[PDB]
Every structure is written in structure tokens, then in C-alpha cells.
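Some notes on the structure that comes next.
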Amino acid sequence: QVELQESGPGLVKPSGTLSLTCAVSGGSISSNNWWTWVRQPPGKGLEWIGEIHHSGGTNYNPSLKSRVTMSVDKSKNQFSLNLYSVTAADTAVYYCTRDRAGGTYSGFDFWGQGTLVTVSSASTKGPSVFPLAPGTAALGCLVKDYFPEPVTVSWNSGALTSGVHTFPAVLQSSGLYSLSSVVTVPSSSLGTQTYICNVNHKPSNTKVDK
Amino acid sequence: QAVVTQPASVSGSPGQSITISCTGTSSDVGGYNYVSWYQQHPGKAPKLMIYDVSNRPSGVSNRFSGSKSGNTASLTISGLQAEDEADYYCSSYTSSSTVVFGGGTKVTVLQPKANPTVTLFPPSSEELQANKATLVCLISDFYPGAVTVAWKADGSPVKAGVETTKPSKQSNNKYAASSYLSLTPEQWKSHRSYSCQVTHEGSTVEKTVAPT
Amino acid sequence: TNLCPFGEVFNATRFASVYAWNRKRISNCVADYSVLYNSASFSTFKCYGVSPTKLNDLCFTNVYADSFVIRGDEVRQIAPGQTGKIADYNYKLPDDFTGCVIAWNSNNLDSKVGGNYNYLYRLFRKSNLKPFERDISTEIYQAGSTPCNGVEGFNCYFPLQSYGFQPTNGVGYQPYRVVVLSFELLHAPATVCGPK
Ligand SMILES: *[C@@H]1O[C@H](CO)[C@@H](O)[C@H](O)[C@H]1NC(C)=O
């Protein structure tokens, strides 16, 4: 089925350029669907950014018109967004979605998972991952000192979904994040079953296992 | 562009029926029958629930009714289930050929008091090998979303090295928080006792950890 | 009470592309036609074989409402004995047509900045439609002498063409919503009647 996956840097320097690409799967971008970008600042509401059609048509928020451009790559089967002269106000989760049709707004059916884009003058810092040794017992993964958010934590390369709780990160006084992912398993499986921790930090190309 | 106002919060009780308003202009909600409602669960993309005022997409529960009168859209959720607890956003086409979203509405379904679940993790050998100590207190499944954390070493109060997160709603609508105690490998064996003191609705839960 | 659903047709949120025109059978009801007139300042309202004002006194077996969207330029083709892309390939009225053609500008609803590409029409076809025929086939049109083998490409075109309605277009090129009312009297009891 139709699947949308956003791609792009997680950190953009102030008065820089945000550039994202949504990759359409299970459906040609040449469909009669207005491919749209919608953003959401953390804890704040949704804001429609704009839209694009394969024919080349564009339409953008009057609020951001002067510093936004979108494009279509039919060969790669993806659409793009460029947000020039970025400010801290532009720090948000950027979603790529599509209208149920290529006419007047008819509602957005398919969405991407969202890509958090943090606009800050600070530099990118990779994380330091440490394992956390354990009725029912719990073992975890400490992902200390990273920036910017977020950090993907998988267990057993995706095979372990039950009992997995990744906690929201702590913004330390140093301006760095520390996050913990735990998994509650039975007392028998402790020495009988093997548990690996897959930590991923996209803004630093970090791919560490435990 | 246009301001589309929704009530900030709407609360209900299981089985009850609630209505979220979405008031706008004549250049938006009142001029076109192109209104859409979205349901957004924490940390997930919005879900299309109602399109063109009243039509619900294939697979949406029939308990979601969409209607409009003049310049006001109304999403009605009948027979509320806890899984309906989310943020609801209306949206509409505008005379400017743009789309505008509503302010959002936090819909809350009543839940019983839920006591926290605390887990304490001592500094890992790897952590101590890098000349750092971090004690993590992981609090989960609690309601309402407000706890206070206090740490103790060898039975003694700790006031520096304490970073506690704001409670955030988990998938099951219960809250989760985490307190991090930053120290040194010296201070870690410079004592024998290490305890977390989470106080939720008066009732306090304690967890302790020590090296070996 | 028991009034024929003209609102369901005229006031519909989205209209159909002319190639895929919608029909609505009106039957077993009271048809208050006086509303139709007091409804909107219809840019076009032509009748054939009937007076619109006599319809409240008449009884029909069935009434058919056919809705779709075309350009203002093409509204003149929604008449008997007409020729053009729409009359030939999309919607054909017979010479002996008995009913009314009602059209109105829907630039505010149907045109969009950058184009409204939901509204399509058949640009290519091997022959002309017979009156009231409806062709929905998206089969590849062979423009060249060599066959297509169902594969789109050079000299092999997709039959439908979009309008891409923009508000800045001329009045002739703007979207117009059209409702063609057809009145049918058969050798069966007439069920659709005007109010006394
Ligand atoms: C269409 O809607 C208007 C109000 O928006 C109403 O006054 C009119 O009678 C309706 N037209 C028909 C044909 O029912």
C-alpha cells in the first residue's frame, strides 16, 4: 500500500536551509494527489506548509510563501521541501502527507512517520550507550548525552515489541539529552534468552548495538 | 491566514458522548463543505477521521459523526472509549486556495487513579569505566500526571545532580517520568545506600540500588 | 413532505467529471420545481419540449438528473444536435430531448490555484457516443498506425484529459456545474408529480 517516508538532516543552523524529501512507496507520485507538507512544533498544533502536483503546480501557506519551495522527482518517486532563512520558530516535526484527491482540499489520507527538525546554533553530539542489567524483571539501555533529538531504540533488531518502553528524553542543564529504553521480561528468560539493544542516532550516523 | 478556533480541552466519561466545535470564517468553514477532522495519538501522525464535513474513511468507527452549521463544524464522538483520548484537529479549505488547521482539542476520558511503577538502575560497568556515574529512576503507569522525586545516598538527602522529566502521556493514557542522578564513580562507592523517593498523590514509593 | 431530492443533486459537495457523469433517478415523490428557480441565479436554464413553469402541473413516470462539470465554453454543447469534444465523446443529448439543462458557474467551489485536476473529460475516442451513452474505459488510445498492446507511450495515449481549473482563467474557461433534467412518461403510472 501507499507509504510515505520523510528524509533529511535533523539539525539546521539559524538562517540556514531546511531540506526534506518524502519518498513515496506503493504508488506513483504522478498520481492526481496534491503532495503536501504539514509541520508541528513540539507540543503545539498542526500547520499546513504547502502542496505540489506532478503537473508542477504549487501552493504555499501565505505565512511562509516568501521562503518556501517544493519539487517533484518523478525518476526517484519523491517530493521535496526547502525552507530558507530558518529560525528557532521553525523547529517542528515535519510530516509529508497527501490529499485524497488532486482538487480542492478533500482531507489528508496517507502520512509519513514525521521527521523532527531542530533549528539550533549548537553542534551535533553523538550518544554514549550503556547497558542496564536486571516474577518479572527489567533490563534496559541508557542513551546518555546526545543532541539533537531523537534517538531510535530497537530491541532484538525489531523482534522484541512487547514490554518495551522507551522513555521521553531529559534535557540536561548542559543542553544535552539522556534517554532510557527498558524492557520487562519474565524471571525465567533472564539467562535463557539473549537481549540486544539497537540504538540509532540519525543526526550523527550512530548505529551502536548491545 | 485564518484563525479556526476549537475548545482547548473536552472531557468525557466512558460511554458518554461529546462534541468538539470548530468555529471559523465564511472564507473557510462557512464557505466550503471541505472540512476534515483528525485524531492524533501521542508521538504518531494524525489520522483522517472525517472528510468533506461528514464522510468517514474506510475503517473509521461509526461512533465519529461529522456535521456543520453556518461557520461551525462539529465532530461528535458517541459511546466514548478510552482509546478515543487524543488531540482532535479540524481543518478546511480557504478562499485563498490554502488549507488551515484548528487550534487542537485535547479529549480526555476519565480514568481511575493509577499508582506508579518505579525501576532503579545502578551505574553500568561501562559507565564507571568512563569516569561517570548515572542513576536512573524510571517511573511509569501513573495517573494523574504529577509526581515529585527525591534521591538519597547512604540514607542522606541528594539535591544536586537531579534532572527530572515532565510527566508525558504513554500509549495507555497513563503518565511516565524519569529522574537522572548525575555523580562520579568515587561518590558511587563513597556510600552504600542509593534510593529514589517518588511521591504520587501523597503515597510514596521507594527503590534502592548498590554496587558489587 | 415527501419532496424529490433536488438538493442531493444541485447542492452536492463534489460533482462528477463529464466523462463519468452521474445520474439520479427521481421517483415516487412530489417535485417542487419552484425552488429550483428560487435557488440560484443559474447562468443557463434551457428547456426542450417543456415549459419549466408547467412542470408543477405535470406528472411523469421517472425524472433523471444528470450532473457533471465542464467549461463555460462547452455548456452550449449540452443541447440536442450539438458537436464538440463534449457532445461527441462525453455527454450526448438526443435530437428529441425532453427536459431542462441548468448550468451555473462554480469557479469558487471547483477551481483551485495551481489547478483542480479532479475534473476530466475524454479527449480521444474511436467513435462518437450514442445519446445518453457513458464511456468510462481508460483503454490506451492508438493515435499511430502501429498497435499499442495496452501500453501507454509514443503515439499511444491515455484517453482522459484533465481541465486543471484555476480561478484566474477566463469566464469561458471556468468550471460550470450542470444538471440535465430528463422527464419520462411511460405506459406505467406517473409517480413524480408537481404540487397540485
Ligand atoms: C441548495 O442550497 C441552498 C442553500 O445553500 C438552498 O436555499 C436551495 O434551496 C438548495 N437548492 C436545491 C435545488 O434544493
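Residues displayed in chain C correspond, in order, to Swiss-Prot positions 333-528.
Just so you know, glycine gets a Cβ as well, placed from its N, Cα and C.
Taken verbatim from Swiss-Prot:
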- C:334-527: domain 'BetaCoV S1-CTD' (DOMAIN)
- C:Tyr453 to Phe: Decreased HLA binding to NF9 epitope. Increased binding affinity to human ACE2 (MUTAGEN)
- C:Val483 to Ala: Increased resistance to neutralizing antibodies (MUTAGEN)
- C:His519 to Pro: Increased resistance to human covalescent sera neutralization (MUTAGEN)
- C:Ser373 to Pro: In strain: Omicron/BA.1, Omicron/BA.2, Omicron/BA.2.12.1, Omicron/BA.2.75, Omicron/BA.4, Omicron/BA.5, Omicron/BQ.1.1, Omicron/XBB.1.5, Omicron/EG.5.1 (VARIANT)
- C:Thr376 to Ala: In strain: Omicron/BA.2, Omicron/BA.2.12.1, Omicron/BA.4, Omicron/BA.5, Omicron/BQ.1.1, Omicron/XBB.1.5, Omicron/EG.5.1 (VARIANT)
- C:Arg408 to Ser: In strain: Omicron/BA.2, Omicron/BA.2.12.1, Omicron/BA.2.75, Omicron/BA.4, Omicron/BA.5, Omicron/BQ.1.1, Omicron/XBB.1.5, Omicron/EG.5.1 (VARIANT)
- C:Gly446 to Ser: In strain: Omicron/BA.1, Omicron/BA.2.75, Omicron/XBB.1.5, Omicron/EG.5.1 (VARIANT)
- C:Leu452 to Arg: In strain: Delta/B.1.617.2, Epsilon/B.1.427/B.1.429, Kappa/B.1.617.1, Lambda/C.37, 19B/501Y, Omicron/BA.4, Omicron/BA.5, Omicron/BQ.1.1; Contributes to cellular immunity evasion and increases infectivity (VARIANT)
- C:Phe456 to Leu: In strain: Omicron/EG.5.1 (VARIANT)
- C:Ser477 to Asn: In strain: 20A.EU2, Iota/B.1.526, Omicron/BA.1, Omicron/BA.2, Omicron/BA.2.12.1, Omicron/BA.2.75, Omicron/BA.4, Omicron/BA.5, Omicron/BQ.1.1, Omicron/XBB.1.5, Omicron/EG.5.1 (VARIANT)
- C:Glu484 to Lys: In strain: Beta/B.1.351, Eta/B.1.525, Theta/P.3, Iota/B.1.526, B.1.1.318, Gamma/P.1, Zeta/P.2 and Mu/B.1.621; May enhance affinity to human ACE2 receptor (VARIANT)
- C:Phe486 to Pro: In strain: Omicron/XBB.1.5, Omicron/EG.5.1 (VARIANT)
- C:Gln493 to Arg: In strain: Omicron/BA.1, Omicron/BA.2, Omicron/BA.2.12.1 (VARIANT)
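Annotated features taken from Swiss-Prot, shown on the structure.
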| residue | record | Cβ within 10 Å |
| --- | --- | --- |
| C:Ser373 | variant position | 8 |
| C:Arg408 | variant position | 15 |
| C:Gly446 | variant position | 20 |
| C:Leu452 | variant position | 20 |
| C:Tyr453 | mutagenesis position | 23 |
| C:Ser477 | variant position | 6 |
| C:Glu484 | variant position | 10 |
| C:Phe486 | variant position | 9 |
| C:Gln493 | variant position | 14 |
| C:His519 | mutagenesis position | 5 |
Considering only the recorded positions C:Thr376, C:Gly446, C:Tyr453, C:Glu484, which residue has the minimal Cα-Cα separation from C:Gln493 (variant position)? C:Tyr453
With every protein chain in view, what's the tally of Cβ atoms within 10 Å of the Cβ of C:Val483 (mutagenesis position), excluding that atom itself? 8
Out of C:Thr376, C:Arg408, C:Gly446, C:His519, the recorded positions in the record, which is closest to C:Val483 (mutagenesis position) when you go by Cα distance? C:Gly446
How big is the Cα-to-Cα gap, in Å, between C:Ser477 (variant position) and C:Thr376 (variant position)? 42
Three-state secondary structure, which DSSP defines for C:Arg408 (variant position): helix
Cα-Cα separation of C:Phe486 (variant position) and C:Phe456 (variant position), in Å? 15
Those variant positions in C:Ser373, C:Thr376, C:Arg408, C:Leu452, C:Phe456, C:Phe486 passing the chain B Cβ proximity test, under 8 Å, are none
For C:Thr376 (variant position), the close recorded positions (Cα within 10 Å) drawn from C:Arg408, C:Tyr453, C:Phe456, C:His519 turn out to be C:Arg408
Under 8 Å Cβ-Cβ to anything in chain A: which of these variant positions pass, C:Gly446, C:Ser477, C:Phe486? C:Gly446
